[PDB]
Protein chains: 4
Amino acid sequence: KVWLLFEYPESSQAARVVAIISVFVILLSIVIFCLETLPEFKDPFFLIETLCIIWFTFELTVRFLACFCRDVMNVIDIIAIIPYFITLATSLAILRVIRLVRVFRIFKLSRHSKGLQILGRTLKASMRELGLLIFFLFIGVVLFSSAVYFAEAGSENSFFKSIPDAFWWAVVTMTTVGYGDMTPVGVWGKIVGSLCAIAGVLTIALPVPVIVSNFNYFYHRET
Amino acid sequence: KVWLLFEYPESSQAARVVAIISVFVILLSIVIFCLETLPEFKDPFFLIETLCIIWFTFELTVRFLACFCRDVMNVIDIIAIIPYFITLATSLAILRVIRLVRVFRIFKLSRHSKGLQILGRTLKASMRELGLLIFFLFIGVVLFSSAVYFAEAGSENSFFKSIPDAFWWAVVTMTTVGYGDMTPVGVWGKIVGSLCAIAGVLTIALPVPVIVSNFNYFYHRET
Amino acid sequence: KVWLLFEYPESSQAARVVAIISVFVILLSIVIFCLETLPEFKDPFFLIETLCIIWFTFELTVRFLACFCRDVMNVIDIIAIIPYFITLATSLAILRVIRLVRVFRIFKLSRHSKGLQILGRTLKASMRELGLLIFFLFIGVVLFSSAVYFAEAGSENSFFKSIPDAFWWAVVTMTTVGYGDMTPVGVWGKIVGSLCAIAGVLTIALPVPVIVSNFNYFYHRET
Amino acid sequence: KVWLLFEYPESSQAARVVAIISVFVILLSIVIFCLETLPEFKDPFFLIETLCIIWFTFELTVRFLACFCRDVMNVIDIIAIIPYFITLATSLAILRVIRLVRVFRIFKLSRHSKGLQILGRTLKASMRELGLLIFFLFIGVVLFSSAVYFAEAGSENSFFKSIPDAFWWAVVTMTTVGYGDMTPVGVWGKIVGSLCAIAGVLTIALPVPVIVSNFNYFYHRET
Ligand SMILES: [K+]
Ligand SMILES: [K+]
Ligand SMILES: [K+]
Ligand SMILES: [K+]
């Protein structure tokens, strides 16, 4: 009865309109999540979150009754609804952590969108390449964060006060973001940074064409 | 009679020279558009814009009489001529908006150039990929603009005063531009930015090879 | 007699050693060109440049006598020797211009190196793509330098005082260098910059795979 | 006897567990290397390095007795153990140089990891491309570091005081890192930088697809 309505968006006009509200409520909740942090708004933002939560719970229980937890879609629905009920029952770090989780509302759009599902499949099918990329980046960062520290220990006015403190700079230079908050001053540090830029470029460039190929294959096969 | 002259640049020497003036007037109008904003120039810039407008109107009406509005080329011609007649007839935001539209003179070069037409066709044939890229970038930005805000709410001297205020930073880091006007200060914010750089690199890298392939196909087929 | 010695580096051991001095003198001249500008050195740098010039003139005249000007290699040799004789015969802008030309000594290494010759051939065979890239970059820069100026004319403390003054910023953002000396301040300027980054990324990405393919073809065919 | 245990990680459960300690000790030594530079720690860090050194010496001598130096793996083991014995026997520049070498502990993970071995093989098989890339980058840097100096010698407040001093800026701009500590001020310097950005982009882009192809071939053949 309701399973066809909530699982066949193209079966009938009654089911087609339902998905529109399903997307509108998600977008409204996402919008209202960001506006609570604006200083100008330091009651109206709670009576609408309550309706959004009620709609999410109804949408979950309708498909829960008419059968489940082995797929990723149902897991996301449960996570999106938990944080509201926790704060109704009732350390600041725990409060910030449970407030941050609310951001997982954006992942409920994956049931409607197809490109996001393709991206998820591509991410699932390319774990080894991502691990290799992280490994190479860590090796390069730890290799380049010590040379720049040892090549500028003579100067009393150097930003790099320790090897860990030079980690940030390294990941800034290898990714070519270049914020510029920390820069080498001596000649040897400049040579180290010049080598670091090229090494980071090559390290980032090497793994990507495999993930790109997997995404292209999935996108072309699905569409 | 005049249709062959104004639509066959290689038919005769009389038609070939006409296109030269057609390009020279466009370039002169583009040049004169920028120089009105220089502080040194705070009359000479109006009596030449009038001649440019007269030439544009003549060029439009010659092909309008000898036949139309279903193509994009004729639409651009109408837009390029409207703003002059509006200000002759006679709120500051409306004035700035109608002054900004004048910049559409540069698109009249598409009738003469071929690579710009190829670029337009490629843009037309790859709407879905551009939409997917924008979707992925928005998802990543909204995902990373809240973690960095929640990981630095303890510090009283943090730049990120709200989740929307951290949008800019995010799009600066994911695109690897790295202006450096806003940077994370705490350890957790630095970890968030380190993850954000890689995520933005991958997100930007994934969609492009399809638009690149479409442009290559169009460029090779046309030329 | 001398033509075989000066044109067959692998014919004999006598000719093989000659090229070593030919490279050493070029490298020494390049090194001595940069060190004259160091503040510490504000006579020794002239008596060695004289010997370098004498060797260049001898190397030119040996192959000039035993035959010519239709190739690019002989043109570079003449340019490298002219600036010394001009200053011996005897407005500050002309002096700086004729002093800057001396930097063309580095191009004499193209006769010995092969990868540089391959790069030159690739550059010669891909003029149209470079022109198209420059055209697209100019169009994007002129398009984005006016919107950011018109979207921030209200603020009295904006860096962008004119449309030309916003050219620099634009080419900084489209190339993703991001120096950070000029940044948008208002919301609309930030949106304009966010669009500009993506537009520049796509514009730069589109033309390159043709020049890359030409270079790969030449490199694989030669080697 | 012990050769099978120390060279066949998958032969038996006794050999499988040994590699776990071999990785744990390496990771612990790497971690303890960085924490000595933290200002908070200005004895505990020596009695654990001693155990790490003892384990490394034992692991080396077990495979040394049961046979050698022609491979790269055995060379790395010797280098990792030398610096400890040098300081036990007993100019500040020599001390910093011999302290910096300790960072070579990270390369001992290559015996266990496979992707790092693939990366090493790819680096070995692509020496010519790396040399060509370095050559092109040096040519571009020396070409662009003199034009920007000669185009801004008129201004008394220019950062570029000499041609060598402008090397850093150049390698910052060609790699698109853009720290922003040194920027051109005059119009001509800005034009030079605008050309430099594009030239560096093309120069970096040209060599890479060969190293990428070699890495892809090795990764697909091995796995
Ligand atoms: K950058
Ligand atoms: K960059
Ligand atoms: K930057
Ligand atoms: K910067």
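Going by Swiss-Prot, the residues shown for chain C are 212-253, 277-301, 307-329, 357-489, listed in order.
Each residue, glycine too, has its Cβ placed from N, Cα and C.
Among the sequence features in Swiss-Prot, the mutagenesis site C:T248 to I is noted as follows: In mns; flies display reduced sleep. Reduced to three states, the DSSP call for C:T248 (mutagenesis position) is coil. C:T248 (mutagenesis position): 19 other CB atoms within 10 A of its CB, across all protein chains.
Quoted from Swiss-Prot, the note on natural variant C:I360 to M is: In RNA edited version. Taking a C-beta cut-off of under 8 angstroms and a sequence separation of 6 or more, C:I360 (variant position) has no same-chain neighbours.
Under the heading of natural variants, Swiss-Prot lists C:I464 to V and annotates it as follows: In RNA edited version. There are 17 other CB atoms within 10 A of the CB of C:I464 (variant position), with all protein chains counted.
Listed in Swiss-Prot as a natural variant, C:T489 to A is described as follows: In RNA edited version. According to DSSP, C:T489 (variant position) is assigned to coil rather than to any helix or strand. Counting Cβ atoms from all protein chains shown, C:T489 (variant position) has 9 others lying within 10 Å of its own Cβ.
Distance noted between the C-alpha atoms of C:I464 (variant position) and C:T248 (mutagenesis position) is 40 Å. With 27 residues unmodelled in between, C:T329 and C:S357 have Cα atoms 13 angstrom apart. For the recorded site, C:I360 (variant position), the DSSP three-state label reads helix.
Rounded to a whole number, the C-alpha distance linking C:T489 (variant position) with C:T248 (mutagenesis position) is 40 angstrom. Missing segment of 5 residues between C:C301 and C:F307: the endpoint Cα atoms are separated by 7 Å. In the deposited model, 23 residues between C:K253 and C:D277 are left unbuilt, and the Cα atoms of these two flanking residues are separated by 11 Å. In sequence order, C:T248 are the recorded positions among C:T248, C:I360, C:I464 whose C-beta falls under 8 Å from a C-beta of chain D.
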